[PDB]
Amino acid sequence: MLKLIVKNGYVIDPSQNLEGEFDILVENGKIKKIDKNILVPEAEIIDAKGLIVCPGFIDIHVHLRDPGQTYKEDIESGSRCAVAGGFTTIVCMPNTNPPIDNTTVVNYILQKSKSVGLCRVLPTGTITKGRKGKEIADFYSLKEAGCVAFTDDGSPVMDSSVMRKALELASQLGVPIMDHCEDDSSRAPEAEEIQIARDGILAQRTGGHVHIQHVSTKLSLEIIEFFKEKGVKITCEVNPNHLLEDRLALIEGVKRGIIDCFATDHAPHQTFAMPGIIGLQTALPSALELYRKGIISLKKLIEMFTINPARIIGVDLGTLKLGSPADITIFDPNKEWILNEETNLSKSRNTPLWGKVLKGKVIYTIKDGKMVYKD
Ligand SMILES: [Zn+2]
């Protein structure tokens, strides 16, 4: 039983431009073969008839509240949410307490993650010691310990020279800087556009990759677009749960390919990111709504959960290439269900989709060839 066949499914791997009725053979935690009609001895068989089989989703924006606020959420609860929403890899932000600005906390997160055993949690480092804004953190030790990106998420880097130093370091190391999330002059209405343009200008001058974690306006999207054409390494994301100057422009942004990836900004709160919502477990049905309304294809939808986020944080995931690890998500685009006390795996409930009928549900999740979630 070292061997798994996913039979009868419809496979989509945008990374390989692969779409069709194929089977998948998994040997030794890894994709061994994709082909029609696979049958081998000593193999578990999953019948994926009527299902869609794709790479495991990757969320590059999750607040796991661990260490510190583990009553809102913790590495285990988030891990469980993640795999139930189709995610085999998640990237946690560093506004923990203590913040992730030293390798002791990096290590705590990696060790906890290995023990829960469900999805692969990749930590991020703070840009500044303390997330305080003044003193730039040790990106070399933090990346070495396992951090895949840096961000001050929950108090964005105001000082424009701090941001410039961060992107220079980032470019040496080969990792993204993530800017502009709010969570736990002054507030101009166009602060966002000015910030994105600043990050663009410093990105071009430094060679550094900047990832915008929140865009709200058409002008913002046009600015991001302008710098992509100019060859600058800038990316951005959007929360599929949030799409239910304009919300209308974001949809246009997803249509036109300006927005690189989906990311939940999963943001557990215990009263009810404004102040932000949980997302992991509903990301897919939300994003399928756009697909049912003809705004994106399924290929594009899956692109934006798999290969595209993978390329931003530079890991070799989000594919079903032969040899890659067998992170596989298997979902039914047409299964109706309800997020409520019966189904919720978060310690928090803070989402406007609570109680709503959702359409699209993950049936299996597989990490490294093992079943880590089953409906
Ligand atoms: Zn955030």
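Shown for chain A, in order and in Swiss-Prot numbering: 1-184, 203-262, 285-312, 320-422.
Cβ from N, Cα, C; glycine included.
Per Swiss-Prot, the features are:
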type	residues	note
BINDING	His61, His63, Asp153, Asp305	Zn(2+) binding site
MUTAGEN	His180 to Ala	Does not affect activity
MUTAGEN	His232 to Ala	Does not affect activity
ACT_SITE	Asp305	active site
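Mapped onto this structure are the features recorded in Swiss-Prot.
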residue : record               : DSSP class
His61   : Zn(2+) binding site  : strand
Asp153  : Zn(2+) binding site  : coil
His180  : mutagenesis position : coil
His232  : mutagenesis position : coil
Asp305  : Zn(2+) binding site  : coil
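Distances between the Cα of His180 (mutagenesis position) and those of the binding-site residues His61, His63, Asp153, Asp305 are shortest for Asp153. A sphere of 10 angstroms centred on the C-beta of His63 (Zn(2+) binding site) encloses 29 other C-beta atoms.
The separation of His232 (mutagenesis position) from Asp153 (Zn(2+) binding site), Cα to Cα, is 11 Å. In this structure, the CA atom of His232 (mutagenesis position) is 15 Å away from the CA atom of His63 (Zn(2+) binding site). Note: the Zn(2+) site is recorded as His61, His63, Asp153, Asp305; in the same chain, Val62, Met93, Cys181, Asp183, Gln231, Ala303, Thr304, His306, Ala307, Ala320, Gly323 also have Cβ atoms within 8 Å of that site's Cβ centroid. For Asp305 (Zn(2+) binding site), the same-chain residues 6+ apart in sequence whose C-beta sits under 8 angstroms from its C-beta are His61, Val62, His63, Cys181, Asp183, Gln231, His232, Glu255, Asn257, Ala320, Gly323, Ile324, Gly326.
Counted within 10 Å of its Cβ, the other Cβ atoms near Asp153 (Zn(2+) binding site) come to 25, all protein chains included.
Scoring each of the recorded positions (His61, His232) by how many neighbouring Cβ atoms lie within 10 Å, the top position goes to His61.
Missing segment of 22 residues between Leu262 and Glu285: the endpoint Cα atoms are separated by 17 Å. With 7 residues unmodelled in between, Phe312 and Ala320 have Cα atoms 13 angstrom apart.
Here 18 residues go unmodelled in the deposited structure, bounded by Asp184 on one side and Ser203 on the other; the Cα atoms of these bounding residues are 22 Å apart.
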